[PDB]
Each structure stands twice: as C-alpha cells, then as structure tokens.
Amino acid sequence: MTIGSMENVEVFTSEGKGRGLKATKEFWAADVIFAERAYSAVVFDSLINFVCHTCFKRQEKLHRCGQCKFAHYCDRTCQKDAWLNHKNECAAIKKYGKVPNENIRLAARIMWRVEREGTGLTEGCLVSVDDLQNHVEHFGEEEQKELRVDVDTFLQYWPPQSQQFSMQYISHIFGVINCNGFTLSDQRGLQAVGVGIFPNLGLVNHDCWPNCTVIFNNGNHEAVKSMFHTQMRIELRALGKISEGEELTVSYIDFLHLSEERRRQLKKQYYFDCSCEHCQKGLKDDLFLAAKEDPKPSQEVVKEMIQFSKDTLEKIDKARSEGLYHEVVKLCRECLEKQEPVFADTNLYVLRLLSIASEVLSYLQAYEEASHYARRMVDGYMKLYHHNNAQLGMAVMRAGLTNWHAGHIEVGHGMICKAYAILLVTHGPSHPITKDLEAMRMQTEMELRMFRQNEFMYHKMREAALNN
Ligand SMILES: Nc1ncnc2c1ncn2[C@@H]1O[C@H](C[C@@H](N)CC[C@H](N)C(=O)O)[C@@H](O)[C@H]1O
Ligand SMILES: [Zn+2]
Ligand SMILES: [Zn+2]
Ligand SMILES: [Zn+2]
C-alpha cells in the first residue's frame, strides 16, 4: 500500500496508557502494518561532515553545500531533495554564523514545516506534530534548565521573517522532541547518526515482548523514480500473527535486562510503570540469572560471582574506552573462566562477556577464538529473545560472519541463513542490511558447495581405490 496511509490502524484510548493503536485487520509476521516518512529529521552534531543530511548514509566522499559549509550530501541528487527543508536553515545558519544544537535544528525544521503547511497535522495523520505526548511537567531540574537554554539559543537562531511561535509552543516542541525522537542509523545499522520525528509511530505504546518491530530504511536512488520500497521511511512490521482489534506495540528498550531493570529504564526515560506480562510475572528472570545445576552453586557463591562480574565489566569498559583491547580480552577470558562453574549460558553476565569478547577478538582478527564465544552467545540469545527479534537477527548475522572468517563454513552459512530469515521479517527484502546479508548468503552457499564437493570427491576416490 502507500507510505503515509494509516488504513490498517486506528487510534483508541487505553486504560492508563493514554492513546494507542489497534489493527483494523489481521496481520502476519513480516507484514508492513504501515510506513511513514520523517516529519523532520537532522544529523547528530558529532556526525555533521560524515553523514548525508538528506539520507543519513555514511560515505567516504560527501559534497558540502557551498553556501553554509554545514549540510553534506551523497549527490547533487540528495542535495536537491533536501533543498525544501534546507533552504531556510541554510540561510538561517549563515545569519547565525554558528551551528545550533541538534535539538535546536530539529525544533526549527518542525516549526518551518508547520509554517509552510500552516498546520501541524500531516495528510496521513492520526496526530499533528504538536499533539504528540510531552512529559515536560516531569522533567528533572537539569532537564528543565537544559530546555531553557535551548529555547534561548532557538530565539537567536530563528529568522525574524519567519512565523513567530509563542514561547509556550516552542518549549512544547522541545518537550515533544525529548519524548518522541526516533534514532536514525547509517545504511549498515552500525551507528546512530540522527534523530527524526515520526508522528504516527508516536502513537504506539510499549511492551517488553511486543508484537511489532520498527525499522528505518535509508532508501536508495538509482534510476526508476517514485517506488515504495526505495523511499526513505520507517516501517512498523508484524513479528507474528496479530488479530483484528489487537493493540499494536513495540519495545522502547532492549529486552536483555531483568524486569526490575527494564521498569527502571522505562520509568526514567518514559515516565511510566510497565505492566506487560513479562514485567508483572518476571518472565525469563530465572534464565537471566541462571546458575548451574550439575553441582548447584550456593546462594553465596552466586552473589560473589555477580558482584565480581559487575566489577569486571566496568573495568572492561574503562580499558575498552582507552583502546586497550588485549587487556579487554584478558579480562573477558578470566571472568568467563570463573563464571563457568556458577552461571549458565543464558545468564546476562555471561552473555555480556561473550558479546564483548567476540567483538574485540573479531576486531583483532583472531577469528578462531571469536567464533567460539560467538556461537555460545547465539545459543544463549536463542533462549531469551523472541525468535523474530531484530537484535537477535543482527547478532546472529555477526556471529555468522566471524565463523565464516575463521573458516567454519558449515556453521557460518547456517547462522547467516538463520539471520537472513529473521531480517526478512524485521527489515524486509529491500532494506540495505538485508541486501548485504543476501549477498553474504550467496557467497557462503558457493563456498559451502565447494566444501561439500571436495568431500564427495574424496569419497569417489576411496570408491575407485576399492572398486566399490
Ligand atoms: N505500556 C505503557 N504503559 C503506560 N504508559 C505507556 C506505555 N507505553 C507508552 N506509554 C506512554 O506513552 C508515551 C509515549 C507515546 N509515544 C505513545 C502513545 C501515547 N500513549 C499517546 O497518547 O500519544 C510514554 O511516554 C508513556 O507516557
Ligand atoms: Zn543521501
Ligand atoms: Zn547550506
Ligand atoms: Zn514490561
């Protein structure tokens, strides 16, 4: 169907969850419930000269805008498509002679658009940008002060010839940005490169074990104009069967934390007490802090082990933050060794170490060791995550690659295939990441075939040498 259309959903009022979205029909895993273009989006301050301001792709050669020396693009093409939103901030930045906060730039794009369209409601919309939820009234002292400063900078940056908004509406737009931004990723889903506002997605509530997942698709342009699958957009996809009338939900955080831990994060960032089934029953918590059972550690050998792991981790962080990779590995091996007799492999402290060890070892190009930890982590992840979870998918793809690089083609291809299957649900066939994985699956198939033929030839050799 088409980007912007919300037919498959309708707004409705929840108990204490305020507004929510429900399916107007039946859905199956991988179905695109709806797509949506960003109402406004900006590049993070860190990455102003390394990411396209139109499409958010990383690239070795970008072309800066001769007029402001701020905006960068992949092509004159991405530069043209950006003009509509960039005209005003370009001319506005030259006048300010400084580049404002990323929040400030975003707030300005939102208001320039409200002005341009003389309204905050978009034609696709269930909600106008200014009616999104804003928890400003619960912002901490630092949060509030932070907002006063940006409003002031905003005022000096905001063109005098542009529609003047009241301070109340302005601080409100800032509140909305803090409680509604969607992080944007480069085309490889490697690093967060920007923040965007997607109104419709803004009506979907949270659940630690959601029935929907969201993906940002950078889009592509190579001949053949106006095509749904190549348009920059975010999509809300079904992770499984969703009945008509069922409320749609996504997860605001990563699932790999204790229910108490998740509630704390959700309460702090989204001012609410999560009441999903997983948090109320503490589902998976036993697995999250699983101890072994052949010997069965005492209640105290565990408490010491968790404390020790908590200790090792932060220590590993420091070292990693200083580029001391070998030290990081050393610390990981030692802790994993001590954990073996106590924790099972679904225990979050074990998994954390495996993921870290596997990452650094891969970076150090020690693929053989990395592939072992990578396999263990995937096996543990498989018992915790929803089988169509995007993080699980991305993690399996990575473990698959490390195994491939180490020469373990059988295990590599298998993992790559499992990842591809998951990504087809969470990212779709047209996503940049799904395409790179498909290309990888193709290469591993051929290498596996070459591996299997080599073996069958040794069998034909033994055959002939024996006369069957
Ligand atoms: N499971 C939940 N239980 C209670 N409140 C929630 C839940 N999930 C989201 N919310 C609330 O919804 C806010 C974010 C919105 N993007 C979601 C739709 C919102 N319910 C609305 O009326 O616009 C959060 O900051 C919470 O205040
Ligand atoms: Zn671009
Ligand atoms: Zn410019
Ligand atoms: Zn929950």
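Including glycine, each Cβ sits where the backbone N, Cα and C put it.
Close to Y270 (S-adenosyl-L-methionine binding site) in the fold, though at least 6 residues off in sequence, lie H135, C179, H206, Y252, each with a CB less than 8 Å from its CB. Look at Swiss-Prot and you will find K17, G18, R19, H135, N205, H206, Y270, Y271, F272 tagged as S-adenosyl-L-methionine binding site.
Classification of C74 (Zn(2+) 1 binding site) by DSSP places it in coil, neither helical nor stranded. Other Cβ atoms within 10 Å of the Cβ of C74 (Zn(2+) 1 binding site) number 20 in total over all chains. The feature Zn(2+) 1 binding site is assigned by Swiss-Prot to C52, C55, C74, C78, with sequence analysis given as support.
What Swiss-Prot lists as Zn(2+) 2 binding site is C65, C68, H86, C90, and the listing cites sequence analysis. On its own chain, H86 (Zn(2+) 2 binding site) has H53, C65, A71 as residues at least 6 apart in sequence with a Cβ closer than 8 Å to its own Cβ.
According to Swiss-Prot, the domain 'SET' annotation covers 7-253, on the basis of sequence analysis.
Listed in Swiss-Prot is the natural variant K95 to R, annotated as follows: In strain: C57BL/6. Close to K95 (variant position) in the fold, though at least 6 residues off in sequence, lie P159, each with a CB less than 8 Å from its CB. According to its DSSP assignment, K95 (variant position) is helical.
In the three-state DSSP scheme, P160 (variant position) falls into the coil class. Within the same chain, no residue at least six positions away from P160 (variant position) has a Cβ under 8 Å of its Cβ. Natural variation at this site is recorded by Swiss-Prot as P160 to L, annotated: In strain: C57BL/6.
One entry in Swiss-Prot concerns the natural variant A344 to T. Its note says: In strain: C57BL/6. Over all protein chains present, the Cβ of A344 (variant position) has 17 other Cβ atoms lying within 10 Å.
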For the recorded positions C65, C90, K95, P160, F272, which sit with their CB under 6 angstroms from an atom of ligand 2?
none
Could you give the Cα-Cα distance between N205 (S-adenosyl-L-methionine binding site) and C55 (Zn(2+) 1 binding site), in whole Å?
27
With the Cβ under 6 Å from ligand 1 as the test, give me the qualifying entries from the binding-site residues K17, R19, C52, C55, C68, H86.
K17, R19
Not counting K17, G18, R19, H135, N205, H206, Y270, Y271, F272, residues with a CB within 8 A of the CB centroid of the S-adenosyl-L-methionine site are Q133
Do you know offhand how many angstrom separate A344 (variant position) and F272 (S-adenosyl-L-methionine binding site) by C-alpha?
32
CB-centroid shell, 8 A cutoff, Zn(2+) 1 site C52, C55, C74, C78, site residues removed:
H53, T54, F56, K57, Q59, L62, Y73, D75, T77, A82
What are the non-local neighbours of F272 (S-adenosyl-L-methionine binding site), defined as same-chain residues 6+ apart in sequence with CB under 8 A from its CB?
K17, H206, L266
Give me the non-local Cβ neighbours of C52 (Zn(2+) 1 binding site): same chain, 6+ apart in sequence, Cβ-Cβ under 8 Å, ordered along the sequence.
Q59, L62, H72, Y73, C74, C78
